[PDB]
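In what follows, a structure is listed as structure tokens, so that the remarks can point back to it.
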Amino acid sequence: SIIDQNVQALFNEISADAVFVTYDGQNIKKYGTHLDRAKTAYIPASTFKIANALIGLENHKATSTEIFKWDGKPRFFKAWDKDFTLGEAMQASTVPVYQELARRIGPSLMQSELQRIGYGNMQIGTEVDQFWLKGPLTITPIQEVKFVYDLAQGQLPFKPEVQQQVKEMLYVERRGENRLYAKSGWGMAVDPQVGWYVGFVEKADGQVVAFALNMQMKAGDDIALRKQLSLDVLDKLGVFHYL
Ligand SMILES: *C(=O)[C@H]([C@@H](C)O)[C@@]1(C)CC(S[C@@H]2CN[C@H](C(=O)N(C)C)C2)=C(C(=O)O)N1
């Protein structure tokens, strides 16, 4: 309709190849400049933290209260040179913390868990703390959006309390009773570079609309555009109106 047109007109100023997928538990909808991106597999990059935390908590490798202490070695972002809980590292997207969690899980368990939940192509290669950053693990935007939709509903094959704890690690903001949850990603090690913004809007009436922005990134791109574009789309859709 006109909302589709308003949504499309947003992407018609973005030069990068982009797709935006929505899922309400019944219907996949696709918007953007390159719709075949929705069916194409990319590395999850930092959106893998969602499955990493779930796997770690489910298998008693971490708790949501435990402090991952900094080891004194200066990290890429200086905002990372500190101690973190998993939720704190999620919202700061502190890769070293989630690499430490992956090493605690181990390649054997990480592999069987990824096969057990059917996450992307379920490939980890031989480096348990790099597979979501450099490959070989890949996932399509439709897989991502169906993944976080099930998270929102607590219907993933994990303990209910584990799903709840990881879910609230993703909480961004609320407007009225509508809640936004989201995780961004920028995979820089692979060619082309892939940018993510995945999440879901939950309304008070139990209803969930999950979403996945997926677009090509290049060095020098605006770090805030992924979230900005996504919030604009959700506003034109009337899923998450601006205040
Ligand atoms: C996650 O996908 C990604 C990597 C490190 O796992 C992460 C956490 C980094 C970024 S932004 C990135 C850091 N500084 C870059 C830059 O522009 N330069 C040149 C310094 C951009 C993100 C993100 O999603 O924004 N995720």
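Following Swiss-Prot, chain A residues are numbered 38-280, in order.
Recorded method is X-ray crystallography, 2.0 Å.
A Cβ is built for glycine as well, from the same backbone N, Cα and C atoms used for every other residue.
The annotation active site, acyl-ester intermediate is assigned in Swiss-Prot to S83 on the grounds of experimental evidence. Positions annotated as beta-lactam binding site by Swiss-Prot: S83, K86, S130, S221, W223, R263. Listed in Swiss-Prot is the mutagenesis experiment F113 to Y, annotated as follows: Similar catalytic efficiency to wild-type with respect to penicillins, oxacillin and imipenem. In Swiss-Prot, a mutagenesis experiment is listed as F113 to A, annotated with the note Reduces catalytic efficiency about 30-fold with respect to oxacillin, and about 5-fold with respect to penicillins and imipenem. Quoted from Swiss-Prot for the published mutagenesis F114 to I: Reduces catalytic efficiency about 300-fold with respect to oxacillin, and about 30-fold with respect to penicillins and imipenem. Looking at Swiss-Prot, the entry for mutagenesis of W169 to A says: Reduces catalytic activity about 5-fold with respect to nitrocefin. Reduces thermal stability.
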Key: Distance [Cα-Cα, Å, rounded] between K86 (beta-lactam binding site) and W169 (mutagenesis position)   = 9
Request  = From the recorded positions listed here (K86, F113, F114, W169, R263), select those whose CB sits under 6 A from an atom of ligand 1.
outcome  = none
Query = Considering only the recorded positions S83, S130, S221, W223, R263, which residue has the minimal Cα-Cα separation from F113 (mutagenesis position)?
reply = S130
Task = Report the same-chain neighbours of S221 (beta-lactam binding site): residues 6+ apart in sequence with Cβ closer than 8 Å to its Cβ, ordered by sequence.
result = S83, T84, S130, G232, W233, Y234, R263, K264
Inquiry  = Among residues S83, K86, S130, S221, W223, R263 annotated as binding beta-lactam, what is the maximum Cα-Cα distance? Answer in Å.
reply    = 18
Task = Could you tally the C-beta atoms, other than its own, that fall within 10 angstroms of the C-beta of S130 (beta-lactam binding site)?
result = 19
Ask   = Under a criterion of Cβ-Cβ distance under 8 Å and sequence separation of at least 6, what residues of the same chain contact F114 (mutagenesis position)?
value = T131
Inquiry  = Tell me the Cα distance separating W223 (beta-lactam binding site) from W169 (mutagenesis position), rounded to the nearest angstrom.
reply    = 11
Task = Other than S83, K86, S130, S221, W223, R263, which residues of the same chain sit close to beta-lactam? List them in sequence order, counting a residue when its Cβ is within 8 Å of the Cβ centroid of the site.
result = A82, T84, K220, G222, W233, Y234
Ask   = Taking the Cβ of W169 (mutagenesis position) as the centre, how many other Cβ atoms fall within a 10 Å radius?
value = 28
Task = Could you list the residues of the same chain, at least six apart in sequence, whose Cβ is under 8 A from the Cβ of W223 (beta-lactam binding site)?
result = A82, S83, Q230, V231, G232, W233, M254, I260, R263
Task = Look at each of the binding-site residues, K86, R263, and point out the one with the fewest other Cβ atoms around it within 10 Å.
result = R263
